[PDB]
Amino acid sequence: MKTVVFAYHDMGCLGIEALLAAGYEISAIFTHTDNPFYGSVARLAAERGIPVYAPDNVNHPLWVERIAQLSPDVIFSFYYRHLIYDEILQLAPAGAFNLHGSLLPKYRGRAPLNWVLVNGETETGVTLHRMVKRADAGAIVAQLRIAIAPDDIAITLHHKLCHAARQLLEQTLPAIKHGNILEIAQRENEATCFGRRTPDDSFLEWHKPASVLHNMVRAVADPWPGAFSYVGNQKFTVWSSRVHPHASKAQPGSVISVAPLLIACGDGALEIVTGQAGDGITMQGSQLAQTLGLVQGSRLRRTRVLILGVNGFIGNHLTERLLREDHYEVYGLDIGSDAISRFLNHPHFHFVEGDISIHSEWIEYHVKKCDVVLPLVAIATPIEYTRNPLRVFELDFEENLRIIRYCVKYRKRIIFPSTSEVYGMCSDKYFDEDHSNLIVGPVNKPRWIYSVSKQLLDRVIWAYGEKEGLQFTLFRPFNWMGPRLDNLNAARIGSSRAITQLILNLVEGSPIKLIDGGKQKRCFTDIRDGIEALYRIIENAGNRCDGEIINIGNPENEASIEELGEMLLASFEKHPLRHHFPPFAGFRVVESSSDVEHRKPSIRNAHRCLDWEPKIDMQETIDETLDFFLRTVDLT
Amino acid sequence: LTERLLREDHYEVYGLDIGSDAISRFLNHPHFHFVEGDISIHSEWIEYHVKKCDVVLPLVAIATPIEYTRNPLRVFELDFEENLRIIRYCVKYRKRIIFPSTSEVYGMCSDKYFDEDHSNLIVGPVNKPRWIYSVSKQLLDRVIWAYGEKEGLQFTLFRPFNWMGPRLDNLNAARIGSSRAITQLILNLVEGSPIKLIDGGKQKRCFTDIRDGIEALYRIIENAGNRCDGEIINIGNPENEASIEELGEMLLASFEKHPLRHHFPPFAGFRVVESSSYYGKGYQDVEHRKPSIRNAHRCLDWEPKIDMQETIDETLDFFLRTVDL
Amino acid sequence: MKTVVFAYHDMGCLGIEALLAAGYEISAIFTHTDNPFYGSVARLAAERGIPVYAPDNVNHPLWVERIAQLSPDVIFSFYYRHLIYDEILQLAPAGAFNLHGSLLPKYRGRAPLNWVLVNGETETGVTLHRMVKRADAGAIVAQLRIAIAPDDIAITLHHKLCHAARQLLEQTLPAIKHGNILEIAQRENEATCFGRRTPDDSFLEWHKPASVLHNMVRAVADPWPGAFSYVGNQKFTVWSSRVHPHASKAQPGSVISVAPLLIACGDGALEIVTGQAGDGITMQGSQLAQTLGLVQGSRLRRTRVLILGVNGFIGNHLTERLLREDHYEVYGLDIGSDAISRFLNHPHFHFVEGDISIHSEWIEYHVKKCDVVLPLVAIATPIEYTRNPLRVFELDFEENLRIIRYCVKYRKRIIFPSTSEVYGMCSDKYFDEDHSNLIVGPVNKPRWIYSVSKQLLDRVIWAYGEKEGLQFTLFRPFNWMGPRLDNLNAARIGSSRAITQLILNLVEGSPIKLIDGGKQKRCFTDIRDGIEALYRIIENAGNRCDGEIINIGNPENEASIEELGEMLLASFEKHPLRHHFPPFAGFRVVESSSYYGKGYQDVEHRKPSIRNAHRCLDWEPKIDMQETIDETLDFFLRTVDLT
């Protein structure tokens, strides 16, 4: 037969060897480059005079064409780490087979070797199965069981797996060269799956049974990263361990004896036979105890948030949210306190007077002083893009760039307000932070100066992230609304201008202008949801927000300006304070000069990073916003 | 440009740069003045020379794609910030600026003809950093524009499309205007390294003889009837459209028949490479770039006169004739 | 017996195992941490319940004490990489033995495994010998030969060596446990020694025979870094090769064929069987040829020196020297051109007008413009240290720091004139750049502000060298002298002030002042020698000057100020132009507290160590004192205007 092989490591090597020994013709081999014990598939391919390639993604059309030209009868996958998907998969008429390191359907995920040890399994094996859309789900062509001895560790079991695979292939590969194979479908309800392990998965938790922990060190034992724990601040690694069924009245985690080194567990005790302190050398347990400073009986500030432009919507709500919690210190920076005044006496709020266009050193100083930085100062007002482009550019770009560079210099985290306008004329149904292209008009359409300015900033922040190690998260708010809207002339980010305008229209008794009929649809977000998301961004649980760009918006709240008008009017007419304001001036259709056809965010990133979804329906948002606004208006 | 301007008698040229080697034949010319300078270092010397002169031509910038991803911050610092400094000198002293915008501002725009006044500008997500060059350059055009509208700056923006001819810039040079593709291929033939066709080299480009281009640029400097004021002008030849592959074939054909061929190594061949290999990751390419020269015709009464083949042959000829053997 | 073992890698492991099997008691084992295939000595020691340590230096007194406490009968070293010296070695009564990976005395150096493959040796072996002051020089207790097969590469031979080692130890270890030993002393004239290999040692030079190159690829083959070459700018590695004795008219380095891939050598051709392009994967030769862009056949401007303070002694002589050569372009920077005036018309000299205290961007610009930078502007005048400390500090420290930082920013090489004054009162017979302590007086003795200022600059440059990657060389001139001395009031580095002053004394008919009797001794250097050295530093052959501090002086030329006075006077009296000048006013002894102002402390001797100059520059001063004196005096007297 003719084959194209996808191979890596030992399984790849022995797979290929078995393939050649079976009289197969290997036309080409696809493999990987080596990251900083295993045999090389490339070295083998090279010695056998077989062309070998290592693209990052083999599913690129070019490689598909190349493989097509090679015209394989059957395809084989031996421990190829990158994912091969159907387009190339279906090119071989006899099909494609994969060699997997467990008893399938069980442990069909990745790194089965380690997982079967972690779970304390008494047996495992190797499976040759047919590939298909679902990972490792296809019909089993061949399988061979292996006993796991109590004293097996990762490497010994790995070699057992390799031997079993070599046997399996030796006997069942010849059958495939003919078609003398049976295909036994996998039982899907009996299946078990595991994901990729991180070294943090190897942390030893002493409240657990000694058995689980022994198994832990068995699973990751050298050459693997090893199971670890801490003595005070000092980290140490357990290379080999011994379970002690003999109990101890000592509570879990305490040191029973240093010779041997014995740690009390939830059930039984665990002896550390060998281990190492930090990056030092391996040594027997007793010496490790001495160098770690163990003896018999031994066991195992607020984040400063700087908000620039605190006086206003996001400043108010974010401050409230942050101070609700116990671990934050908030420094509000702005040219006035009028909007945030109720927080001025709060012990953990600090108002700092400053103006980012004038003050340089005061700002820099406060960036150094704090931990995370939130630059909310900028001109977001559309008429101002065209009326005063240079001032918009100076404030929104240059001053904020200075602030970003403060953050780069002092190694502080920056959470930066990008804009939904960055997407511009993009035609996608959902605006995707990571995918959607950004479309703007020609240079002669200056309204775009704002959108492009904000975009280039995102890119500079990005670069600083990549090259200088800046910790950042970009967020793009979509029409946030709620109590305490920013004034329309205000230089701070975050309040939807449209709603402010409509509400001010109803309050002032001026007409609601529907520009070009007001049929263009926007998405609106209750600030409770939005500020929840932003707060979640500040928290940065699991550091999942690092380098992330996250839309914060509610796609369920999509409405036209007309509909919005209708809703606010409906809420307005029935409101207890209605009698304080003029009769409704009516809806009035207007020409363009006197735009985006849809703005709908993809909130996938917010869900992924923040585990966040907007909980609040449109109506309550409309009602609460209008209510607070009307009750806030001064009357006489 | 110096050659063109000094041919006519009414121009006084102040050449500014950190070396004179490429322009050495103009150093003795009474109406040429070489001024020592670097726009990243010098502030006041540059400002002075802007006050002193009439029209200003800021050609310093990093146009080489690999550097966009490899050194984004320097690309941004030099191409955007230092040039903004110069633009602001011109605004302050009320001088005319003729600014080299880039064909790259259009990005992935799908129009058959890229139109200065009409075509939308399309770039990838922020996570596709190669666009930092394109967007940086675009934002400058907008700043220059704003100054034109609000503060009365006299300006003309021009976008060259693959200008080529004698005396191409070195590939690592921070100066604008010679096509990198052509330089790369000719250097490949000269050095005997293979010609890399990225993703098959099927993407099409338009090429322009430097004679036509410089005619256009000179005409922009002339500014007859002040017709270039506030104008954005493509300078390119749309009939010269060719893929990189075709370019390779043409150059190879011209190369093999050249009298000096025997002094250079055997052709290593065309070799197909994936985008991710040559430019690294986060790469996004333009499938077609064809300029609208309408504005050039309207403002400059200008049309490209030179056939592709003559351009190819002359460029290759001069380059090979300069090589030391 | 009791043992303390020094062990690393496979030889260490098998050594310890063989030692245990022989009934030794291992009290402790010394090893190394692992660098970011070989078996672990630490893990093994840990498994056997043997205490194991990995200090950076075992020869630290503490460890000597601890090893002493363990009280070993005999010591064994199996492939311990760090060096154990006699203090610890003499603790074991039965002695200390080392396991070495060659046939001794041959290849007694390090990496014998690789070296015996490089040289194409047909055999090698393992040797157990008795350690001593000289490395691997001791008496051979046991030795075992092993044949090197033509198809052996590094790893296979490594395993053979390990096998032979187990066998050797297995039979000869019991003999040591008793006291049955032969010592066949090593024959020193048969000895051969090799050092640590650097990847650059694996560079394939095609003008050599194919056999030698084949041997090269055999020696460094995987797991080792491999032998390499270049296609244009692209680096590639040859993992396996095949010699083709059939010759070819094709010149060395040309590609004979791509299938198989064949490179013509000085003798025969080398087939590349497998290899890789850059960091890519291994592949067969033809594919490697294809990805590198090879086909049949294929083979495999001037430096800008910026001198700040060019108008004067060093500027003049260095400019002359640099312009002698074809590959330099010199930019002289200063506030006047007179001293260098004859180079103003030279095509490759460029005078740049500038003042480092005023001009900022002009200086920065010229640093960017050039390649290597030489900051000679500074006040070296002793009286000025005490008279104008703040100006001396501002110019010598701050402005030069400005320049140094330019050099860091634009990634240019800086060759910086440190000063011999940095050593201060150091008592060493030879002032050593790398070793000697630096001694200055209390703060109330302000003359030291110059010395300490220059010292701190050297340290800041050093810091930039370590942390920010500055390429630098520091040089400390010792009383350079020759034609074209700087004026005594000049703010440039390099002319001996003392001799200038004495010559001026003789010319003006003023007395030669011997300060505190002029008993303090100095070393004097002909500018021919000095400028030779400085030129050698600029050349920077093999980049051997990188991060280096180099004294430039002549220690054979040593004289008290008195002796100098007498020599100069002697040359003066017999000179043809003597009669044009006044009678000698005589020598006048003066106390320090008058001439130099207050707070003065003088150094009794300054003798440079020129070891570093020899090592880095292959340099020695060639000019005798008398000739220097005569040339200097003659040139000076002949410049004087007479009327």
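Following Swiss-Prot, chain B residues are numbered 331-655, in order.
The header says X-ray crystallography, 2.7 Å.
Using the three backbone atoms N, Cα and C, a Cβ is placed for every residue, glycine included.
As written in Swiss-Prot, here are the features:
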ACT_SITE  B:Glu434  active site, proton acceptor
ACT_SITE  B:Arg619  active site, proton donor
BINDING   B:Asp347, B:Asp368, B:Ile369  NAD(+) binding site
BINDING   B:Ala393, B:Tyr398, B:432-433, B:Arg460, B:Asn492, B:526-535, B:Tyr613  UDP-alpha-D-glucuronate binding site
MUTAGEN   B:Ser433 to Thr  No activity
MUTAGEN   B:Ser433 to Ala  40-fold lower specific activity
MUTAGEN   B:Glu434 to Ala  100-fold lower specific activity
MUTAGEN   B:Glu434 to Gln  No activity
MUTAGEN   B:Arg619 to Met  400-fold lower activity
MUTAGEN   B:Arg619 to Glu or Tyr  No activity
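Sequence features, as recorded in Swiss-Prot, placed on the structure.
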| residue | record | CB count, 10 Å |
| --- | --- | --- |
| B:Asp347 | NAD(+) binding site | 17 |
| B:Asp368 | NAD(+) binding site | 20 |
| B:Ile369 | NAD(+) binding site | 21 |
| B:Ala393 | UDP-alpha-D-glucuronate binding site | 22 |
| B:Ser433 | mutagenesis position | 22 |
| B:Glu434 | mutagenesis position | 22 |
| B:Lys526 | UDP-alpha-D-glucuronate binding site | 18 |
| B:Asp529 | UDP-alpha-D-glucuronate binding site | 19 |
| B:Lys532 | UDP-alpha-D-glucuronate binding site | 12 |
| B:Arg619 | mutagenesis position | 20 |
Can you list, in sequence order, the residues of the same chain other than B:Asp347, B:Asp368, B:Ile369 whose CB lies within 8 Å of the CB centroid of the NAD(+) site?
B:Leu346, B:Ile348, B:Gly367, B:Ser370, B:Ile371, B:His372, B:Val390
Intermolecular Cβ proximity, binding-site residues B:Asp368, B:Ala393, B:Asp529, B:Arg535 versus chain A, under 8 Å
B:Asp529
So of all those recorded positions, B:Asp529, B:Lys532, B:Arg619, which one's Cα sits nearest to B:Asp368 (NAD(+) binding site)?
B:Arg619
Which residues does B:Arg535 (UDP-alpha-D-glucuronate binding site) neighbour through Cβ under 8 Å, counting only same-chain ones at least six apart?
B:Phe491, B:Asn492, B:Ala511, B:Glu571, B:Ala572, B:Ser573, B:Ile574, B:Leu577, B:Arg619
Applying an 8 Å Cβ threshold (strictly under) against chain C, tell me which of the recorded positions B:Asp368, B:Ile369, B:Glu434, B:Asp529, B:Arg535 fall inside, in sequence order.
B:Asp368
Rounded to the nearest Å - Cα separation of B:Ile369 (NAD(+) binding site) and B:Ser433 (mutagenesis position):
23
If you compare CA-to-CA distances from B:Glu434 (mutagenesis position) to each of the binding-site residues B:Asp347, B:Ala393, B:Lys526, which comes out shortest?
B:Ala393
Give me the largest Cα to Cα distance among B:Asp347, B:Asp368, B:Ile369, the residues the record lists as binding NAD(+), in Å as a whole number.
9
Distance, B:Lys532 (UDP-alpha-D-glucuronate binding site) to B:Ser433 (mutagenesis position) (CA atoms, angstrom)
19
Translate the DSSP assignment of B:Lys526 (UDP-alpha-D-glucuronate binding site) into the three-state scheme.
strand
